[PDB]
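Take a look at the structure below.
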Amino acid sequence: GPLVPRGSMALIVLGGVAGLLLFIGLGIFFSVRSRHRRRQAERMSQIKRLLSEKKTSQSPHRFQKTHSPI
């Protein structure tokens, strides 16, 4: 490329980035001031259950074999 900023190409991209940059910078900025208090969210209902159950929903996992006398 040249030592000067070539126009075109980036114009379309920039335009397609501008918006993105918005929602992006907005998506982050938003996820900073507060945790996630949207009317009635914060940490209720989702955490309730989370805690409601010490351990996750039981399931067949089994950690390999690892079981020998010697």
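Our numbering is plain: 1 for the first residue shown, then up by one each step along the chain.
Every residue gets a Cβ built from N, Cα and C, even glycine.
Swiss-Prot documents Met44 to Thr (Swiss-Prot position 432) as a published mutagenesis change and attaches the note No effect. For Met44 (mutagenesis position), the count of additional Cβ atoms within 10 Å of its Cβ stands at 8 [all protein chains shown].
Neighbour count (other Cβ atoms within 10 Å of the Cβ, all protein chains): 10 for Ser45 (mutagenesis position). Under DSSP, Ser45 (mutagenesis position) is assigned to coil, being neither helix nor strand in the three-state scheme. Looking at Swiss-Prot, the entry for mutagenesis of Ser45 to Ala (Swiss-Prot position 433) says: No effect.
Under the heading of mutagenesis, Swiss-Prot lists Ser45 to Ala (Swiss-Prot position 433) and annotates it as follows: About 75% loss of internalization.
Annotation note: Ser52 (mutagenesis position) sits in a helical segment as assigned by DSSP. In the shown protein chains, 7 other C-beta atoms lie within 10 A of the C-beta of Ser52 (mutagenesis position). In Swiss-Prot, a mutagenesis experiment is listed as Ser52 to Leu (Swiss-Prot position 440), annotated with the note No effect.
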